[PDB]
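Take a look at the structure set out below.
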Amino acid sequence: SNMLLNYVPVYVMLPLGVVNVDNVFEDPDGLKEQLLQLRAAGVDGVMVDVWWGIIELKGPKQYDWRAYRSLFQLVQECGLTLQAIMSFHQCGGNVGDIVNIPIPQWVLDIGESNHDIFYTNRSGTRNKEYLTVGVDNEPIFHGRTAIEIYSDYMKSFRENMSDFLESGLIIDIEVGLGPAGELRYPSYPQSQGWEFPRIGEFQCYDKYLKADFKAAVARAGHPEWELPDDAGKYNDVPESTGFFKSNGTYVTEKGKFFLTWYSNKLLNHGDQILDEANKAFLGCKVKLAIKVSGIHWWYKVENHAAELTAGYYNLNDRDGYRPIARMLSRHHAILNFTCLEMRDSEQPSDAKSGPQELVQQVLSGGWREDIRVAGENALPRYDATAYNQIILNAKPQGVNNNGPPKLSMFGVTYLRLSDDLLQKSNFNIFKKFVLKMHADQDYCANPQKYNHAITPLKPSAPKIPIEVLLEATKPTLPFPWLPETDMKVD
Ligand SMILES: OC[C@H]1O[C@H](O[C@H]2[C@H](O)[C@@H](O)[C@@H](O[C@H]3[C@H](O)[C@@H](O)[C@@H](O[C@H]4[C@H](O)[C@@H](O)[C@H](O)O[C@@H]4CO)O[C@@H]3CO)O[C@@H]2CO)[C@H](O)[C@@H](O)[C@@H]1O
């Protein structure tokens, strides 16, 4: 078999706010010159937020798809494909967020009077960037539940963009499932202080989550159990907490029970919404995808504090990612792992960071459950170092000169298309990165040639029970990585 079978596509994220809060496509001409640059570089496609808070701004079911229609048209004129994010979250409080885009005002209005629709920490701070899982199924939004809102939105998108869907412009629909569009709790909000190598806080204090928790413990036989109260604050270190120190609460029954409850709320949140997405896009030539954050800090300590916290119940003896991957399998979805570039040695020692290990764990789990795996770089990088790291992760065992590689990622979405990137020296490097992702081949317009043809979305396979999902917590050894890519940028 051909080298082309080694190709991994590359996408570029568009700038935040290319459609402003006013639902206006501000600078088509500018963008256009940029896109044309990417097309000549050999880039396969681009990724864009489809902000819920811009589209359904006016009131319920008052969608205005016009400015996005224009943008998609321009992308299509430029010969690029497109990855569309159903962004049901706010833009603004996270790293890199240069523009503020909130959720719909009319939703915000409701929260003015029912504060418990937001994620809440133990101190009672309400985070407005995303609606809490606790209201997925509460019909308090003018008669709709939150899941109905998301679902209606995706249906509308589907019907209103059907021409672009059928012309094959859109290749994947990333379903936003939490803050920054990631399936996670907002445990590390910059907007509340949080600073890097801090552990973050559990976000289950809104009333619906607290009531669910309380009923559940009571059924377990411990009505008396409460939500954690010894876990510290955003910027603690684990050892400084009752919850996470050795022999702390996290390894008690109560803690295990809690952690399981907490992490399972995510799994079910993701499963239910993907169900809705599957039905909305049924028949379309697209794949669905979700985003999983890379919480590499504290990875190297037994407690994995930041991971727990974000709702990833990952320990050294409990795989907290593989169950997500298994969940994705019934929906035929892709796991988009949002941190691919970092090296362990670039982290402060005191953060006990294990980014490379975390990567191998996550991709291996996906590959093992037989799903497709994609990823992004978490932070803006322009150096060969970062690029060669992404290339290694893309094809962990190198290129197969006589067939398809044994392990390969399904795609990688580079972080942001800025002025800096297009600078002459930066862009020259990038061009190389693109070439080596492409395995030394020229850009290949027909994906069928590299074994990526998209077939019409089928219906989801049947619900897998939580027990079965949870079997995937059994630790496995990762697949073997090369120490260095065989296809470096230098
Ligand atoms: O336009 C698409 C979306 O883009 C933005 O969200 C993306 C994040 O910016 C990107 O970093 C990533 O998400 C998480 C990373 O996996 C995780 O490592 C972390 O980044 C850390 C970093 O590891 C650490 O060293 C540094 O010092 O602190 C950072 C922590 O904040 O958190 C990231 C976010 O949870 O992928 C996201 C989605 O593509 C926009 O904010 C989002 O609104 C857009 O939808």
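Numbers in chain A track Swiss-Prot; the residues on display, in order, are 6-495.
Cβ atoms are placed via backbone N, Cα and C, with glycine included.
According to DSSP, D54 (substrate binding site) sits within a strand segment. Counted within 10 Å of its Cβ, the other Cβ atoms near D54 (substrate binding site) come to 24, all protein chains included. Residues or ranges marked as substrate binding site by Swiss-Prot: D54, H94, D102, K296, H301, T343, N382, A383, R421.
Among the mutagenesis experiments that Swiss-Prot reports, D102 to N or E is described with the note: Loss of activity. Sequence-distant neighbours of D102 (mutagenesis position): residues of the same chain at least 6 apart with a C-beta under 8 Å from its C-beta are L21, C96.
Swiss-Prot gives this note for the published mutagenesis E187 to Q or D: Loss of activity. Following the DSSP three-state reduction, the secondary structure of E187 (mutagenesis position) is strand.
A simple way to gauge crowding: the CB of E187 (mutagenesis position) has 21 other CB atoms within 10 angstroms, across all the protein chains here. Annotation source Swiss-Prot lists active site, proton donor at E187, citing experimental evidence.
According to Swiss-Prot, the experimentally introduced change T343 to S is described as follows: Reduces activity 360-fold. A C-beta separation below 8 Å, combined with a sequence spacing of at least six in one chain, links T343 (mutagenesis position) to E187, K296, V297, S298, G299, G380, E381, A383. According to DSSP, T343 (mutagenesis position) sits in a coil region rather than a helix or strand.
One mutagenesis experiment catalogued in Swiss-Prot, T343 to A, is accompanied by this note: Reduces activity 1700-fold.
Here Swiss-Prot notes a mutagenesis experiment, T343 to V, with the remark: Reduces activity 16-fold.
Annotation of the published mutagenesis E381 to Q in Swiss-Prot: Loss of activity; the original residue is retained in the structure shown. In the three-state DSSP reading, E381 (mutagenesis position) counts as strand.
Per Swiss-Prot, active site, proton acceptor is recorded for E381, and the stated evidence type is experimental evidence.
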Task: Which of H301, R421, all binding-site residues, has a Cβ with the fewest other Cβ atoms inside 10 Å - done: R421
Task: C-beta crowding around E381 (mutagenesis position), within 10 angstroms - done: 23
Open item on the list: Out of the recorded positions I have (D102, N382, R421), which ones have their Cβ sitting under 6 Å from ligand 1?
Closed with: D102
Open item on the list: Neighbour count, 10 Å Cβ-Cβ cut-off, for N382 (substrate binding site): what number do you get?
Closed with: 23
- [ ] Look up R421 (substrate binding site) in the DSSP assignment and reduce it to helix, strand or coil.
- [x] coil
